[PDB]
Number of protein chains: 2
Amino acid sequence: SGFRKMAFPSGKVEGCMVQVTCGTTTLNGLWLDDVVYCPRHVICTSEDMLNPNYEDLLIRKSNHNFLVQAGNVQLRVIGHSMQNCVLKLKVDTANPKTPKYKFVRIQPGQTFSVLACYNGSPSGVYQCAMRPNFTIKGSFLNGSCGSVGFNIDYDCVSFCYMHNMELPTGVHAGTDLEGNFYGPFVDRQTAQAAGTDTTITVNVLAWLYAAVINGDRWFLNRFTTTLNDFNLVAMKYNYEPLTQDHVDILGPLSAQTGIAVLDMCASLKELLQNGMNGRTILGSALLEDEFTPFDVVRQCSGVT
Amino acid sequence: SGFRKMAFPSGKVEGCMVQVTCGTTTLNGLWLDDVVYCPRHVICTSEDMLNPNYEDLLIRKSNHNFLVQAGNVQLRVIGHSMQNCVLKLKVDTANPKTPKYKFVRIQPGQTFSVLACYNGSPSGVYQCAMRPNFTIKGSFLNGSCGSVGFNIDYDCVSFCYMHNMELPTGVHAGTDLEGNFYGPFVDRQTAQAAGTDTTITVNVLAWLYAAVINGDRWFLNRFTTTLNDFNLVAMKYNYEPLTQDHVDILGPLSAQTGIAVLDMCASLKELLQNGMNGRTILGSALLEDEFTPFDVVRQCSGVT
Ligand SMILES: *[C@H](O)[C@H](C[C@@H]1CCNC1=O)NC(=O)[C@H](CC(C)C)NC(=O)OCc1ccccc1
Ligand SMILES: *[C@H](O)[C@H](C[C@@H]1CCNC1=O)NC(=O)[C@H](CC(C)C)NC(=O)OCc1ccccc1
């Protein structure tokens, strides 16, 4: 029993982290086959960062201007190209620790593990959701850029995130491994707005299922509701509208617990309308939306 | 910016996990040099578990009765010994992936990362505190025993925990790597009581410091207090009494933020006496006690 914000084991990603230095700027790179991926803003001086012309800045750089270091080992750069907001440095050496991997553009509401790195060395690992407004609630200091978010599927590492910047609200923004930002953000040191941040309804429901499975049942009420009725209440509280697809995804959890999704919806509506009255669910005094239905079933069936 | 429940990178511990099978029972083992460590209750049948005589049960077992598997690789067992509640299986092969390591008996209030495993394969990683009552609030299913808790100090893995059992309250109990239980627990399937579970005051203070550092300052009040006065209020709310040692440990955080420990104590007293009035601190609606002062300074200075 017990339910915990659980990260993927980080060993296969640790083996891909390198240090990328261009002039004074140092951040983390991802070393897969003979290509090192990092944020293109490694080429910026603190001045460039206010409104950089990446095209013009990159032209003053050649392969020898990119210092790539794995442990104490200095890699030889034999090619450089800019793809959106990612720099790809061709190196003479294929990473002998390259896991089986894919690049995936993850959907809002899905989760992933962040391996927070500095100077190409791992610091720690934590689970994040891609929020509806394409930000994450991370822990990132200077030097953390190039740190990556990933899922593991048995042997296959799926990289989905590369850390780039912190917004004025203190939340975090980054790119997929093709260098395309999640959300409307650009890699320049200007004030940038994430949209209103809405709660991931299907994830809140999964976590209430997770709680029921763990013997927290107090919030279970005598009521039911419909999607429209519930969605009226969802809109009021900035919850994402629930859909039959969301119901279908919860099916396994519904069928395991024997609690109809719309009954759980009625429970959530009363939680949302009355608060928790100083009570807690799975050791939290707020409704948690950073667990997917998959996250719940993995942790509850002991997937490795 | 940002503050997250962060686990250590798990790569060095992943390389030490093996599968130990005795008869039908399978759990995880830790493979360091030519010794595999696992819970001695691997030798129990479901019947034995109610009141096992480990001495008599172990005597019916020889080296060939211990099936040790690393990946698809079957290790040869050339020796077995019981040390408290741990079985040490001597194997013919030294683990070529053995990290630099120590066995440490960790203090209550200190934190560690758990690499949750099944069949010797990693499932995920999360941070736990050893509670004052020598239990942890984990996520552990059947097969999870042998899963270990550890800290990393640069190159050195410090193993402190090996998972053994879940108590009726749904919290978790285990041994150090010498097989000595944390707390009054024994490895038998009987009802066992952890003591009253008290809050780790020094950790709550570190986290309020963590919050101030992250721009959450609302709870900062105009009051101060003394240790005795504060400790009167601590006893009332089942907080561990605060000591000059605890103050000295917070010194760095106090000196960084410019907020006296006793002023922060006065803030905590009002939080404890008035609750949070529906407000949140670092995205929590409860006072968090599973961050040590070290945890806060590591995450805030980007230690790797
Ligand atoms: C990459 O290492 C860095 C990560 C920032 C630093 C502090 N917390 C983060 O997430 N990214 C940047 O510095 C980024 C570079 C621009 C070219 C996009 N700029 C940025 O994030 O500005 C906001 C900020 C900078 C420094 C401290 C706090 C916030
Ligand atoms: C080790 O794999 C297992 C871990 C339990 C299983 C479910 N959650 C856990 O932490 N440990 C035991 O099964 C342990 C063996 C005794 C000889 C100590 N017994 C135990 O934990 O009893 C409580 C329990 C058993 C099964 C399910 C739920 C609770």
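Residue numbering for chain B follows Swiss-Prot, covering 3264-3567 in order.
If you're wondering, the header gives X-ray crystallography, 2.0 Å.
Heads up, the Cβ atoms here are built off N, Cα and C, so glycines get one too.
What Swiss-Prot records for B:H3304 is active site, for 3CL-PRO activity. Look at B:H3304 (active site, for 3CL-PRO activity): DSSP puts it in a helix. Annotation for B:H3304 (active site, for 3CL-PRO activity): spatial neighbours B:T3288, B:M3312, B:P3315, B:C3348, B:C3408, B:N3427, B:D3450, criterion Cβ-Cβ under 8 Å with sequence separation of six or more.
Residues or ranges marked as active site, nucleophile in Swiss-Prot (evidence: experimental evidence): B:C3408. Its own atom aside, the Cβ of B:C3408 (active site, nucleophile) has 24 Cβ atoms within 10 angstroms in the protein chains shown.
What Swiss-Prot notes for the natural variant B:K3353 to R is this: In strain: Beta/B.1.351. The secondary structure of B:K3353 (variant position), as reduced to three states from DSSP, is extended strand. Sequence-distant contacts (6 or more apart, same chain, Cβ under 8 Å) of B:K3353 (variant position) comprise B:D3297, B:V3298, B:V3340, B:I3341, B:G3342, B:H3343, B:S3344.
Quoting Swiss-Prot on the natural variant B:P3395 to H: In strain: Omicron/BA.1, Omicron/BA.2, Omicron/BA.2.12.1, Omicron/BA.2.75, Omicron/BA.4, Omicron/BA.5, Omicron/BQ.1.1, Omicron/XBB.1.5, Omicron/EG.5.1. In sequence order, B:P3371, B:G3372, B:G3458, B:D3460, B:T3461, B:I3463, B:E3503 are the residues near B:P3395 (variant position), counting only same-chain partners six or more apart with C-beta under 8 A.
Where Swiss-Prot documents B:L3468 to V as a natural variant, the accompanying text is: In strain: Zeta/P.2. Secondary structure from DSSP puts B:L3468 (variant position) in a helix.
Sequence-distant contacts of B:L3468 (variant position), defined as residues of its own chain at least six apart whose C-beta falls under 8 angstroms from its C-beta, comprise B:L3505, B:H3509, B:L3513, B:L3516, B:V3524, B:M3527, B:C3528, B:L3531.
Taken in sequence order, the recorded positions B:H3304, B:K3353, B:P3395, B:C3408, B:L3468 that lie near ligand 2, meaning a CB under 6 Å from one of its atoms, are B:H3304, B:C3408.
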